Amino acid sequence: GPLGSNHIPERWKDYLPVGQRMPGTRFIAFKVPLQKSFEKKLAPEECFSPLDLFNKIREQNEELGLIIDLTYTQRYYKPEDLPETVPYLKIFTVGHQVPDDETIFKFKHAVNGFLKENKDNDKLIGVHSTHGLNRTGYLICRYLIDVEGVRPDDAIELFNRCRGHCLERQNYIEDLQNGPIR
Ligand SMILES: [Cl-]
């Protein structure tokens, strides 16, 4: 049979696929869409493909202008397979430590480079990890705190309310609340 991993990440099925766009920002968070080979392991209602991602964005009357992918554990999809042409960036966010400073800067640079080129539209920066929750929430909130001067608890609350789930990792939360501006 074909070569290619296709295991469903632990807890992936448990999360709402796509959050609401965060008002006051151009962020939106989602869990990783899965390419076709994964679907052998899913019920139809559990599937969440790249097509489903774009459909759900459209349902909100929004449009992605950049995808930032934080994942590393498997090949989940190839950007060139996305059914809409959208700028893409991989930023590997590995393991469970607070994302390192290089990762934080690469995130900020990607966001800022997108914004500076899109001042006549409201296209979004879509950010995903596996669950679209922990690494995603951390980086979004770190951006808001550092770049926009948002109080950490206000960033976390906005992220949580829009995502549909609360940021879980306590070390991430603690760094947001008490760690340094990068
Ligand atoms: Cl991952």
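Numbers run from 1 along the shown chain.
Determination method: X-ray crystallography, 1.2 Å.
Keep in mind that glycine also has a Cβ here, set from the backbone N, Cα and C atoms.
Proximity of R135 (active site, proton donor/acceptor) to non-local residues of its own chain (separation of 6 or more, Cβ distance below 8 Å) is seen for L70, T93, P99, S129, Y172, given in sequence order. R135 (active site, proton donor/acceptor) falls within a helix when secondary structure is assigned with DSSP. Taken from Swiss-Prot, the feature active site, proton donor/acceptor applies to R135.
Positions annotated as substrate binding site by Swiss-Prot: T130, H131, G132, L133, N134, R135. Within 10 Å of the C-beta atom of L133 (substrate binding site) sit 27 other C-beta atoms, taking all shown protein chains into account.
In this structure, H96 (mutagenesis position) belongs to neither helix nor strand by DSSP; it is coil. Within the same chain, the residues at least 6 positions away from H96 (mutagenesis position) whose Cβ sits under 8 Å from its Cβ are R169, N171, listed in sequence order. Quoted from Swiss-Prot for the published mutagenesis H96 to G (Swiss-Prot position 119): No effect on phosphatase activity with ATP and ADP.
Of all Cβ atoms in the protein chains displayed, 23 besides its own lie within 10 Å of the Cβ of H131 (mutagenesis position). Annotation of the mutagenesis experiment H131 to A (Swiss-Prot position 154) in Swiss-Prot: Strongly decreases phosphatase activity with ATP and ADP.
The 10 Å shell around the Cβ of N134 (mutagenesis position) contains 21 further Cβ atoms across the protein chains shown. Listed in Swiss-Prot is the mutagenesis experiment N134 to A (Swiss-Prot position 157), annotated as follows: Strongly decreases phosphatase activity with ATP and ADP.
Where Swiss-Prot documents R169 to K (Swiss-Prot position 192) as a mutagenesis experiment, the accompanying text is: Slightly decreases phosphatase activity with ATP. Strongly decreases phosphatase activity with ADP.
For the recorded positions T130, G132, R169, the greatest number of Cβ atoms within 10 Å around a candidate Cβ is found at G132. Apart from the site residues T130, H131, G132, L133, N134, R135, the chain places the Cβ of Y15, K31, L70, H128, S129, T136, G137 no farther than 8 Å from the centroid of the site's Cβ atoms, the recorded substrate location.
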